[PDB]
Amino acid sequence: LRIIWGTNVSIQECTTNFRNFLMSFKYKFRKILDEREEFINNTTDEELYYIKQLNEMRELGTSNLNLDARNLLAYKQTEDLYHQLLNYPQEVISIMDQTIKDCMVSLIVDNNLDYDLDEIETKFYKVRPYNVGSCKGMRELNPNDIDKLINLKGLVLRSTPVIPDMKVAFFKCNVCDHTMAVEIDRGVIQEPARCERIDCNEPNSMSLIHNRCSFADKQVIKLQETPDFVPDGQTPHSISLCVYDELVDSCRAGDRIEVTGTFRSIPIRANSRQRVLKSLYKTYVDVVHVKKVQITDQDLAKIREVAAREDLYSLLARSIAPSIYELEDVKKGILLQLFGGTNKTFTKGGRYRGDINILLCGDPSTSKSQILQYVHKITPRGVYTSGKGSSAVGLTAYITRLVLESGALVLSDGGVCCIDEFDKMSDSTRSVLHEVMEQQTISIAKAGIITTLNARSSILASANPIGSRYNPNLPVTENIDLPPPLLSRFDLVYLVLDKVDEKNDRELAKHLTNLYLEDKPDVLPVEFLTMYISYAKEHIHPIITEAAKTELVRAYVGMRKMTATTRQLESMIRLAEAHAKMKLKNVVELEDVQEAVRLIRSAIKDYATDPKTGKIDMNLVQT
Amino acid sequence: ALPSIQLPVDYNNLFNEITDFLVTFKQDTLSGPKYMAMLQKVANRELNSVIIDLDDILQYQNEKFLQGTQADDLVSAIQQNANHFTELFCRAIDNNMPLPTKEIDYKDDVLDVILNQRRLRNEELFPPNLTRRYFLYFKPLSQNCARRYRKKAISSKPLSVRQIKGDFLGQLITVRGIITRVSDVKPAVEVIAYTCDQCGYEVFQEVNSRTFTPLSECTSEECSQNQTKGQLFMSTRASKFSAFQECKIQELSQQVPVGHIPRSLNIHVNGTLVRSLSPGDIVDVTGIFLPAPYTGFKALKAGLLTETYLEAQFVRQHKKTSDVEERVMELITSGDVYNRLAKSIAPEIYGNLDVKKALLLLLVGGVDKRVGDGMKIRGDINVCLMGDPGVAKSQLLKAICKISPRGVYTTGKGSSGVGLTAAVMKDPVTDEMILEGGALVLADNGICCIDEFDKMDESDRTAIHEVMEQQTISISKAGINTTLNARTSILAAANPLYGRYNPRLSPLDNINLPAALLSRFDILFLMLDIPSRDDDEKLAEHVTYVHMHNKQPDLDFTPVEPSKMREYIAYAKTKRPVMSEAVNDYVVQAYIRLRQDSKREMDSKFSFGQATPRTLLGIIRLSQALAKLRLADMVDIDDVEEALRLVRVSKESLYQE
DNA sequence: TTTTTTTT
Ligand SMILES: Nc1ncnc2c1ncn2[C@@H]1O[C@H](COP(=O)(O)OP(=O)(O)OP(O)(O)=S)[C@@H](O)[C@H]1O
Ligand SMILES: Nc1ncnc2c1ncn2[C@@H]1O[C@H](COP(=O)(O)OP(=O)(O)OP(O)(O)=S)[C@@H](O)[C@H]1O
Ligand SMILES: [Mg+2]
Ligand SMILES: [Mg+2]
Ligand SMILES: [Zn+2]
Ligand SMILES: [Zn+2]
């Protein structure tokens, strides 16, 4: 028979059970295991999930099979195999991959489909199991956990460039030239003492020809343990997980990803010259599967239905920060920034990103920081930090080993960034931020390190007026006291004020008190909301409109006529673009421009802003 | 040439005595044998660590001597050469090891699965530690009995690092000190098993050194039987493994002689005891003190000089059930526990009972709340004390810091803002920037005391703004973009500009603080010192009694002990009450009234700053804390009015003039 | 030398 050493896990019985789990495994098994009998759909449930996946996989011709734990736990034959994998992954996964390969071969031959059986025989079919176990704190790991799949969550601190992973050794005789290939067993080579040709059998003439030898691809990624898992006692740990094969270079830095992989430990040479190994063992993990943090026709239908709703604008605005009371205009602005404008990358004149930049300067206690926390949570690529705890070097780029470290902005490139207490943040680091946001790119100029980097990301700044409470006596510009260039760089500026409105105070107190009532206290499903925003960004592409352009011209002429920098024009342009995107419009409209101007005036409180003196009438503010 | 030396010890006799003790000894005086019961749990795989209490050994020795025996004085014996005796105890445990009971845990244990298989193929063969799954340990002798007396010269007495002397090498000892740093846990092998296909034999190399060299060849018979030369392969599954961690304990400043730098000892921990320690926490540790051998070349370089380390048998913490429950119902039945505790706070200090009450409320802390939408509002409470110099403010803060189990004391000038929050050390090793937990990090789930907070730098003041309102600490310094939970409570001490308050100056001007800062505090106390002949006499009498008698004059008051307050405070903090709607209406009306007052009360003479939602949240936190003290499941309107009274008193102290 | 938090 075929059994796994030290486990009493019969490889033959394992193969038979996993085969029956491959064909004759209805998704009904999974759903019933998950109960949800009110959500069972015959087609999906009665479908042999894995057989359909294998058919679509042959159609795609890929050799990788993502696999959840629940499917194994649903099939009685493979329910035991689930625990077998949990205990002794490597062997189980190897047997399982072989079984998948054989099942594909059977499917092509059984279905007599015109397919290259050699290709499938050549296709190294693999299984990428996921959900193997409940996500456990990495710090919680202990030695006995070694040799087991450990579902893990974390943030990608950094990743190494791919490394040649020696695969099969190739030798050659130095007297008769006869060659032989030694496969790397257990990461070691057993060189032939004498020539494989007994005719020659020359001792030590067999030499390893590095170039002729076979190598694989390996990469390693540092993954930070999430703050949820770690305790207050100490800083989060990180593990340099070793990735291999296609999984290599399958994630950038700052990627909130959940990964399942076997827990691995190895010796380490105490003295490189000698074979003496330190008693303690280096520990790593081999990710068999990676989870990052397709819009189904049903999902698209829901998206378009919500788009049909007129409240879409205000509905999303409230949905992004459901707990926040009021502040609908600020919510709408940040919602637009989440949507972002259109990135018309002109072949000439450079690229023109449709980015949106919103600063929040106003009297404190206004939840601005809480709003920043929300924004960071929402954006899939979020970067939260505070100026005081932030450094310009660490913000954008940090020299290292000679090598460079990505800064906070770099970790936001293609995402949203949050800089709390932006006013407190140093003026020098402010100047650093100026050009990078202006060009959406980091320019580096240092001894031996001189280059530029992509920094296309939105920033959500939170500031406080020079006077702790915004002083209407001081002009708005004086109240903020920020560089006029920097001021222009930002697209929107909400001047939140704590006007003493007994009615509004009553209502906000009601909100907060009600929250207090429920120990654990409409709005879109944040997941569905994110899907909406994504689909809009990727598929929808707003384009300027004739009426829109005419109105923009007239509006900016008025602005400059009343200062209206050209960046103001680009700001309203990108804002109308993001509005159309919010409306799932690939074409801009006059109404988008009108909304852009309206919100521009709102955030600056232009309605209450004094026509002269640069001040704002607090009585006019919120009337 | 290795001359034999007679010594008054017979390991065979001592082993026999050990076996007799284990099988025989039971905690009958306290009450099968308790040690046999533990071994039975081990057979059940219920426990993987065994603690043999030297006090139990002493009790057994007393029983034998009273019976009359050639006692081997094991309890004393273990102290001189602990490690060999630990090995002997482990062997005895194996000898007296009971069979499994109920259901054994070898459902998938590869050892049990294959060890028998290996035997069936075969049908000490393998190292005893390979099969052994129980971590032996020794509890230190209780100093309360000190029955050794003349023998108990200082055995239990914890000794500073410098107090340690090479003579103590190879001997169990006790040390009190703070844990400077703790390494991350790492695995280590007691036994290494190689597998070679040619033999099919799984050899079992056992390693006790810091490092080892691989066998790389088969002495296994099967390869020898065929004359084949085996290519041994490491088998992690087969090889035994144990968790290891390293901790460094440093001398206490009190222990440190004047003009002498503190000394620190490296500590090795293995098995279950790993991770028991926590950095920066005072702890008393007992364990075998052993030399650390070198690598061959570094050994030749060092020669007879040897590194030394400590292997901790047991750990005792000076600070962190039913007994607790009865202890607390005692005070609960006593009643008025709130005011009783407030008075019990700072027994030295006289008066300011309202301040003590507010400090107690801060100690319990407000309920931390998280919303389904994902909102989380800081339940911690922050109070500022702004008063004329020499009014015992610093003394009060130090008293609180001592009172709270996790409290940390700090001064603005002595602490850097970066160090206060977190520091990025460029070169710990290899010039790699590393974040360092600041004083606040040390204060996590604890109270941080900041003196001369007015003298504190304004920039660092803004730095702490983030942490105090928002628990987490976000750091984007060079090479480190990270966030720290950093949940802690803040108490700040400062004095009015120009030293003391000026009635001519407005309260805000005398405060001289950013409005954002001011609001972020839940409470500010404007305690002021005015000459009052009668009050001065009373305070002087109290202080004079305190000097004459160290205990403060009883004044018909009874003060609960620190351990008791900490216990009751933990229990109360466990409550987490939920408030009611009538309270909502009351608090909403009060907040509206206060906001209207501020909206009309901008006058410098009576201007204390505009009311803010943070004020309402602080009021709610104070009410919840009051409920915690009263232990009610829900906040009561009484608590709300009490918190309002506290705030009103804080503000009116000046208005009283 | 160059870059770099951090304290002095
Ligand atoms: N409109 C609002 N809705 C809900 N909560 C609010 C609102 N305005 C203020 N708050 C609360 O007021 C508190 C202020 O928190 P912050 O986020 O620090 O305020 P802020 O606007 O960021 O001003 P800072 O940070 O002090 S400069 C939080 O507890 C918020 O929940
Ligand atoms: N009510 C009191 N009860 C007991 N001792 C008191 C009292 N008021 C003052 N003292 C003593 O008088 C001195 C007051 O100064 P300190 O306690 O050293 O610092 P403090 O100035 O009171 O507080 P600061 O301003 O934050 S340093 C201390 O020696 C106190 O012990
Ligand atoms: Mg805030
Ligand atoms: Mg003082
Ligand atoms: Zn040859
Ligand atoms: Zn062999």
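Since chain A takes its numbers from Swiss-Prot, the residues it shows come out as 177-469, 500-607, 614-733, 740-780, 792-852.
The header says electron microscopy, 4.1 Å.
Heads up, the Cβ atoms here are built off N, Cα and C, so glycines get one too.
DSSP assigns A:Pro570 (ATP binding site) to coil in the three-state reduction, placing it in neither a helix nor a strand. The Cβ of A:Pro570 (ATP binding site) has A:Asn676, A:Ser680, A:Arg681 as same-chain neighbours under 8 Å, each 6 or more residues away in sequence. Here Swiss-Prot flags A:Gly568, A:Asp569, A:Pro570, A:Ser571, A:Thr572, A:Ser573, A:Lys574, A:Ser575 as ATP binding site, drawing on sequence analysis.
Around the Cβ of A:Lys574 (mutagenesis position), the number of neighbouring Cβ atoms within 10 Å comes to 26. Quoting Swiss-Prot on the mutagenesis of A:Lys574 to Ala: Loss of MCM2-7 complex helicase activity.
Annotated ATP site A:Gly568, A:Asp569, A:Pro570, A:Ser571, A:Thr572, A:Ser573, A:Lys574, A:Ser575; additional same-chain residues within 8 Å of its Cβ mean position, judged by their own Cβ, are A:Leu566, A:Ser674, A:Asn676, A:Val708, A:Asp710. Annotation for A:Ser575 (ATP binding site): spatial neighbours A:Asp632, A:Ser674, criterion Cβ-Cβ under 8 Å with sequence separation of six or more. Each residue contributes its Cα atom, and for A:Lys574 (mutagenesis position) and A:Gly568 (ATP binding site) these two points are 9 Å apart.
Under 8 angstroms separates the C-beta of A:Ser571, A:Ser575 from a C-beta of chain B, among the recorded positions A:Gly568, A:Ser571, A:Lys574, A:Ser575. Its Cβ placed at the centre, A:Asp569 (ATP binding site) has 24 other Cβ atoms within 10 Å.
Screening the binding-site residues A:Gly568, A:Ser571, A:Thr572, A:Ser575 for a C-beta under 6 A from any atom of ligand 3 leaves A:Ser575. DSSP classifies A:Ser575 (ATP binding site) as helix under the three-state reduction.
In this view, A:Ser573 (ATP binding site) is surrounded by 23 other Cβ atoms within 10 Å of its Cβ, with every protein chain counted.
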